[PDB]
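Taking it in order: structure first as structure tokens, then the write-up.
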Amino acid sequence: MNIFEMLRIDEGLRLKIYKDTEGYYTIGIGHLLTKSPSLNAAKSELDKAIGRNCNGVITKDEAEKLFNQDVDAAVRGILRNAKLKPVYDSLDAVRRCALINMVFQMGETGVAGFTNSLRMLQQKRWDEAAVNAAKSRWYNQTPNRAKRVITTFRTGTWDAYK
Ligand SMILES: [Cl-]
Ligand SMILES: [Cl-]
Ligand SMILES: [Kr]
Ligand SMILES: [Kr]
């Protein structure tokens with residue numbers, strides 16, 4: 001297991017525009033297109049991202065392409081974020097993947113708001129961080145995913161994904 005496989009599991013793969021868990025237009029592997037409720041808007045943004053007139057449909061390769069870009073940007077965002085970077089650097093390999101997953105999902109801003117959990121992760125207080133992070137909207141809205149991520153932070157293993 002790796003970051004790609006882990007996120008391909010939590011996000012799925014869809015070749016046509018779809019609405020995510022929050023009702024926003026997305027495509028591929030969790031590639032958010034827009035928060036606007038206009039499908040035309042979504043289609044515009046998709047053609048812009050792909051570079052061709054997609055007409056709301058892409059290929060698997062194109063989807064994997066977006067995903068590579070998105071993972072990369074997520075890591076890069078972490079590294080540039082003053083509150084995130086030090087946590088990330090203190091972690092082991094598996095746990096870093098759990099942090100990339102949350103950032104991918106909710107944006108660095110959203111993740112940088114889990115102040116308390118981040119601190120506990122930094123101190124290597126696994127159970128405590130896991131209990132604190134579950135007290136969140138994130139966990140109450142996407143509980144199966146949130147649990148897999150939290151178990152990962154908690155144990156440092158891929159058991160939740162096996
Ligand atoms: Cl809560
Ligand atoms: Cl879920
Ligand atoms: Kr966190
Ligand atoms: Kr956590």
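We count from 1, first residue shown onward.
If you're wondering, the header gives X-ray crystallography, 2.1 Å.
Just so it is clear, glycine is given a Cβ too, placed from its N, Cα and C backbone atoms.
Quick look at what Swiss-Prot annotates:
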type: MUTAGEN; residues: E11 to Q; note: Complete loss of activity
type: MUTAGEN; residues: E11 to N; note: Loss of 84% of enzymatic activity
type: MUTAGEN; residues: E11 to A, F, H, M or N; note: Complete loss of enzymatic activity
type: ACT_SITE; residues: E11; note: active site, proton donor/acceptor
type: ACT_SITE; residues: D20; note: active site, proton donor/acceptor
type: MUTAGEN; residues: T26 to H; note: Facilitates transglycosylation more effectively than hydrolysis; covalently bound substrate
type: MUTAGEN; residues: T26 to E; note: Complete loss of activity at neutral pH; covalently bound substrate
type: MUTAGEN; residues: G30 to F; note: Almost complete loss of enzymatic activity. The enzyme is destabilized by 1.5 kcal/mol
type: BINDING; residues: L32, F104, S117, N132; note: substrate binding site
type: MUTAGEN; residues: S117 to V; note: 50-fold decrease in enzymatic activity
type: MUTAGEN; residues: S117 to F; note: 10-fold decrease in enzymatic activity
type: MUTAGEN; residues: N132 to I; note: 5-fold decrease in enzymatic activity
type: MUTAGEN; residues: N132 to M or F; note: 2-fold decrease in enzymatic activity
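Checking the mutagenesis positions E11, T26, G30 against ligand 4, not one has its Cβ under 6 Å from it. Secondary structure from DSSP puts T26 (mutagenesis position) in a beta strand. Within 10 Å of the Cα of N132 (mutagenesis position), the following recorded positions from the list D20, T26, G30, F104, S117 place their own Cα: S117. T26 (mutagenesis position) sits 4 Å from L32 (substrate binding site), taking the Cα positions as reference. Rounded to a whole number, the distance between the Cα atoms of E11 (mutagenesis position) and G30 (mutagenesis position) is 5 Å. It is 26 Å from the Cα atom of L32 (substrate binding site) to that of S117 (mutagenesis position). Packing around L32 (substrate binding site) is summarised by its Cβ count: 17 other Cβ atoms lie within 10 angstroms of its Cβ, all protein chains included.
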